[PDB]
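For reference, the structure is listed below as C-alpha cells.
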Protein chains: 4
Amino acid sequence: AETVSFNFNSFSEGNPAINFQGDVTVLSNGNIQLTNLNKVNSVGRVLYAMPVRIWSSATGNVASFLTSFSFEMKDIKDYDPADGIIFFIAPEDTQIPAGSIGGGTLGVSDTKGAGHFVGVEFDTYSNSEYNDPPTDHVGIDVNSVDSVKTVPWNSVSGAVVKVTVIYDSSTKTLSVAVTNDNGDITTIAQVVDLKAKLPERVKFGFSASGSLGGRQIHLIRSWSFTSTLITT
Amino acid sequence: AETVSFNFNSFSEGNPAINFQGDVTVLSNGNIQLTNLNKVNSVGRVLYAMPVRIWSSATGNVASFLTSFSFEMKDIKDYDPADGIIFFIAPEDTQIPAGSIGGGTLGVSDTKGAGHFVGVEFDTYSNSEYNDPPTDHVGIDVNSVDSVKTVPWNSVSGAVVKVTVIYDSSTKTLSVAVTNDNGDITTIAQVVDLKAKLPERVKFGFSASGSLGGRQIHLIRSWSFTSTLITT
Amino acid sequence: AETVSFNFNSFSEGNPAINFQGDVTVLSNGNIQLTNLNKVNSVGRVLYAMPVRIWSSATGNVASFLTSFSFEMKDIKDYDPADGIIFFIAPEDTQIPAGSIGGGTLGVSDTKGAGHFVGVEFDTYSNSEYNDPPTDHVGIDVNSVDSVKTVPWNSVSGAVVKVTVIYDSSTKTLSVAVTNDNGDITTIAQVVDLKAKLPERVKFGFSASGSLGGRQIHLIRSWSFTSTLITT
Amino acid sequence: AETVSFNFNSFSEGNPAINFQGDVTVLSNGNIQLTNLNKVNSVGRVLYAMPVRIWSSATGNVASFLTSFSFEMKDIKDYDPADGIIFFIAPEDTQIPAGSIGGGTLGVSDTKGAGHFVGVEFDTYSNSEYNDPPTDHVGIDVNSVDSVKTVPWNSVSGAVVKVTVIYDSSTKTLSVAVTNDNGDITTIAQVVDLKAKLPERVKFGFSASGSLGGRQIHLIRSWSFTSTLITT
Ligand SMILES: OC[C@H]1O[C@@H](O[C@@H]2[C@@H](O)[C@@H](O)O[C@H](CO)[C@@H]2O)[C@H](O)[C@@H](O)[C@H]1O
Ligand SMILES: OC[C@H]1O[C@@H](O[C@@H]2[C@@H](O)[C@@H](O)O[C@H](CO)[C@@H]2O)[C@H](O)[C@@H](O)[C@H]1O
Ligand SMILES: OC[C@H]1O[C@@H](O[C@@H]2[C@@H](O)[C@@H](O)O[C@H](CO)[C@@H]2O)[C@H](O)[C@@H](O)[C@H]1O
Ligand SMILES: OC[C@H]1O[C@@H](O[C@@H]2[C@@H](O)[C@@H](O)O[C@H](CO)[C@@H]2O)[C@H](O)[C@@H](O)[C@H]1O
Ligand SMILES: [Ca+2]
Ligand SMILES: [Ca+2]
Ligand SMILES: [Ca+2]
Ligand SMILES: [Ca+2]
Ligand SMILES: [Mn+2]
Ligand SMILES: [Mn+2]
Ligand SMILES: [Mn+2]
Ligand SMILES: [Mn+2]
C-alpha cells in the first residue's frame, strides 16, 4: 500500500516540508502563528509541502487517514475575538483567494463563501451571511464556509485544544473528536465523498483570518498525519 | 456536561480502578496479560471498574467518546496464534460467559457466538462457525462475534499496535483507526445505535481467549478514554 | 528539531512523494526497476521528492541520519552484467547529467567521472578509466565515481541485498553495512564533510546505468530513512 | 571468512544460547527484564552464550559487525527512574563486579566506575561521581562508565527504542543510531581499537542496574547480530 505519514512536534521557518502562505509566522517557541495582529483582513495558511494522492483513477480506490493536531486561540485588546481556524484539504495548487477579505471566509473561500476545498472549521464569530449557528462551533465544510453541518462548541481564550480526525474511505465518513481544555469532548461526523469533491492530488493544511475589527491570536502547535492508499 | 476520563500508561493488580476477570494477570512491566498460556480454553478480561453512563433516560441524549489504546500480540511455540483481542462495551454486570469454550468467542459470547455487547475485534484466526473472513481482520461486533462488518488486517507478532476510536452519538457512528507495524493505517466504520443496544450504564474493557491448540500472548499496554454526555 | 523520515515497503508509479528520472519504471510487484534492458547507455534514477536540510548556515549545525534499503541485481542474456547501483545525495535541483553515457558513471557523473554528489556505490564492473578495483566492490564516492575508498564485495545475481547506512554529523562519519548472500557482512566507513561538499538542501536517491553491451536488471525493493537537524 | 549471526524475536531461560547473571528474568511475553524492582542495588545482565572471536593473534585482522536491538524502560511509583541499560562487549569470563553497588555502575564497573569492557550506554540518571552530562544521554564507554564521549538523549517511559550499531574494523569506528518516540534519531560514533582493549574472544550482552532510591523497568525486546572476520 501507499502511505504518507509525518509528525511535527514543533515548527520552524526554513523547513522545506512546510509551505507558508499569507501572514504566517513562526514564534521562537516553535508555534506557528497564522494571522497578523496589525493587518486588516489578515490571512495566513500553512500546508504540508508534499502533495498527497488521496485516490487513484486507475483502481478507483480512496485513501483513509488518521490525523491529530493541537491549536490555540487567545484574545487581545481591544479587538473582537475572530475569526477562527480551519483544517482543510484542497487541490495541490491551492492559494489564498484573490482579493480575500478574510473574516468569515477563513481564508479558504471567496466573498460569497465558495471555494474548492474540504475542511473542519473552528469558528468563533457568527457570520450570518454564511448561515453560522448563533454561537461558537466546529463545522464540516465542503466547498463552502456555509457548513454542511455544525455542532455547538466553545473557544476558550488561551486554551490548548486537541483534535483527532478519522476518514474511513469505505464508508466515506469524516469523524472529528475535539478535546477541550476542561476535559469535555465534542464530536461531529459527516459522510463526504473525497473522490467526488477533490482531485487525485491534494494538500493538507490550516488557515486562519480576521477582519478590521475582528482579530485574535491563531496558533498551530503540533500535527501528526498518516494516510494509506491500497494499491491492489 | 457529564464527562468521564482517565489514562493508564501501565496497570497493576492492586488498583481497584479496574476489575480483573478470568485468567488475566498483570506483568512486572505494567502490561496486562489477558490469557494464560498454560490453560486450555483460557479467557481473561479487564474492565474499568466505574460504570459509564452512555445515555440518559431523562434527556434521551447519548454520549460521544474518544478512546485510544495500545496492545501487543506475540506467537509462542508450539501453538497456533489464536484467538485475538476485543475491546468491548457491555452491561455493568457483565462476566465471562458461563462454561466459556474460549477460542473464537473472544471471551464475550456463548458457543453459538452470541452475547450482549458491542465491540471492536482484532481477530487472528478464521472461525468458519462464526463466518470469519479468510485472513486476519478488525471487525465491528454487535451482540455477536459474527461481525456486522470487517476489514482485512494482519497481526504482527511482537509488534506494538495503536488504536484510536471515535463514537459520534449524533450519527451513531463508530470509527476505528489501527496503526500497523509497517506504518500503514487500517480503518473501519459502522453505524451502531448504542442507546438501542446497551443499557444506560455500561462498563468498557478488553477480552482475549485461546483454545486447546490455539494460543498466543495478548497484551494491553496502555489506554486513555474520555466520554462526554450532554445534560442540557 | 527538524526531522524527515519515511518507510517504503514497495513503490508505485504516481506517488508524488517520489521523483522519477530517466528509464526508471515500476513493476507490478512494487519493485523499482532502474534501467531499461533495451536501451543503449540506459540511466534511471529515483529520489525522495522532498528536500532535506542536512545543515543550516544560520546555526552551523549538521544533521545525522539512519537509512536502510534493499536491492537486487539479476543477469540477463546475452549482455555483460553491468553497471551497478549507487545510493546518493545531491543538490535539490539534481538531474541526470546531460549527455550521460551511463555505463561506469552510474548516472551521477560526466564522462571523466566527475559530478556534484556524495554516495555509496555497489559496483559490478571494473572501469579502468575510473581507477576501479579489479573485482566487484562497494565504494564511498565524493563528487566522483573514482571512489575515495572501496572494499571488495560480490554481487550475486538474483540475490537480495540489505544495506544500512549511518551518518554521524559530529564525526562526519559515513558508515555502511552490507548483508551478502552467504550471511556475511561487509562494511566501509569514511569521513565525509557534507557541510563542505553539499548545499543546505539536498535530495536522496538511487541510480543505475548500463552501456551498449553492459546491461542487467537493477531493482530497488524497499527503503526506510530518518534524518534529524538540531534547530538549537 | 568466519561469520557469526543470530536473531532473537523473544528469549527464554532454559535456552542454551543465552547466559543469565544477577537479577535477570524473562517475562511470559519473551522479554528480558534485567533489574528487579523489589531488590536494592539490583543488577541484571544477559550474555550470548557462545563467545565471539573479534580478532586474530595470527593475522592481526579484526572483525566488522552489525547489530540491532530494541529495549523499553518504564517508570514505577514511587522510585526514581534509574539507572539505565548498557550494551557491552567483554572477556568471555565476565561476571557482575563483586559486591556491586549497581546503580550508576550499570552493573559492569566498580564503585570507582571501572572495568574491562566496551559498550554503549543509555543513561537515565546523572552521576557526578562519573562526570555525567546534566541530562539523559547515550554514551560510548571504554573500560569505564566515565564515558569517552556522550550525546544528549531522552528516555521516554513505556516507549520502545530501536538501536543500530556498526563497527567498521578498518577505521576502528563504532557508530550508534538510536530511535526516539518523537521520530527523531540520535547518533554518536567513536574510534575504538577493539584489538587493544579486548581479548581475541569476547561476549556481547546487556546489563542494567538500580540503587536504593532509583529503580525502573529495564526490558530487552529483540536482538539480531552479524559479525564477519577475514581469516586469510
Ligand atoms: O467583529 C468581528 C467580525 O467583523 C466583520 O467585519 C466588520 C466589517 O465588515 C466592517 O463593518 O467593520 C467592522 C468593525 O470595524 C467589522 O470588522 C467580519 O465580517 C467577521 O468575519 C468578524 O471578523
Ligand atoms: O488451531 C486453532 C483454533 O482451535 C479451535 O480449537 C480446536 C479444538 O476444537 C480441538 O479440535 O483441538 C484443536 C487442537 O489442534 C484446536 O484447539 C478453535 O475453535 C479456534 O477458535 C482456534 O483457537
Ligand atoms: O561489457 C560492459 C561494460 O561496457 C563498457 O562499454 C563498451 C563500449 O565502450 C563499447 O566498446 O561497446 C561495448 C559492447 O559492444 C560496451 O558497451 C562500459 O564503458 C562499462 O562501464 C561496462 O558497461
Ligand atoms: O535517585 C537515584 C540515584 O540514586 C543514587 O543513590 C542514592 C544512595 O547512594 C543514597 O545516598 O540514598 C539516596 C536516596 O535519596 C539514593 O538511593 C545513585 O548513586 C544513582 O546512581 C541513582 O540510582
Ligand atoms: Ca464565522
Ligand atoms: Ca476467529
Ligand atoms: Ca564501474
Ligand atoms: Ca549515570
Ligand atoms: Mn462557521
Ligand atoms: Mn472475526
Ligand atoms: Mn567503482
Ligand atoms: Mn552516563
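Just so it is clear, chain C uses Swiss-Prot numbers, and the residues here are 24-255, in order.
Quick check of the header: X-ray crystallography, 2.5 Å.
Just so it is clear, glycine is given a Cβ too, placed from its N, Cα and C backbone atoms.
Now, the feature entries from Swiss-Prot:
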- C:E144, C:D146, C:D155, C:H160: Mn(2+) binding site (BINDING)
- C:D146, C:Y148, C:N150, C:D155: Ca(2+) binding site (BINDING)
- C:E115 to V: In minor form (VARIANT)
- C:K172 to A: In minor form (VARIANT)
- C:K185 to I: In minor form (VARIANT)
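For C:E115 (variant position), the nearest neighbour among the recorded positions C:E144, C:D146, C:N150, C:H160, C:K185, judged by Cα separation, is C:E144. Listed in chain order, the extra residues whose Cβ falls within 8 Å of the Cβ center of the Ca(2+) site residues C:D146, C:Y148, C:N150, C:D155 are C:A105, C:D106, C:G107, C:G127, C:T147, C:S149, C:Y153, C:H160.
For ligand 7, no neighbouring recorded positions occur among C:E115, C:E144, C:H160, C:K172, C:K185, by Cβ distance under 6 Å. In sequence order, C:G107, C:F145, C:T147, C:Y148, C:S149, C:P156, C:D159, C:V161, C:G162, C:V168, C:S170, C:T173 are the residues of the same chain, not among C:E144, C:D146, C:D155, C:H160, whose CB sits within 8 A of the CB centroid for the Mn(2+) site. Neighbour counts of Cβ atoms within 10 Å were taken for the recorded positions C:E115, C:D146; the minimum is at C:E115. The number of other Cβ atoms within 10 Å of the Cβ belonging to C:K172 (variant position), over all protein chains shown, comes to 16. When Cα-Cα distances from C:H160 (Mn(2+) binding site) are compared across the recorded positions C:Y148, C:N150, C:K185, the shortest belongs to C:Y148.
The DSSP secondary structure for C:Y148 (Ca(2+) binding site) is coil.
The Cβ of C:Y148 (Ca(2+) binding site) has C:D103, C:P104, C:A105, C:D106, C:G107, C:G126, C:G127, C:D155, C:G237 as same-chain neighbours under 8 Å, each 6 or more residues away in sequence. In this structure, the CA atom of C:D146 (Mn(2+) binding site) is 15 Å away from the CA atom of C:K185 (variant position). C:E144 (Mn(2+) binding site) sits 10 Å from C:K172 (variant position), taking the CA atoms of both as reference points. Note: C:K185 (variant position) has non-local neighbours C:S91, C:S93, C:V201, C:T202, i.e. same-chain residues 6+ apart with C-beta under 8 A of its own C-beta.
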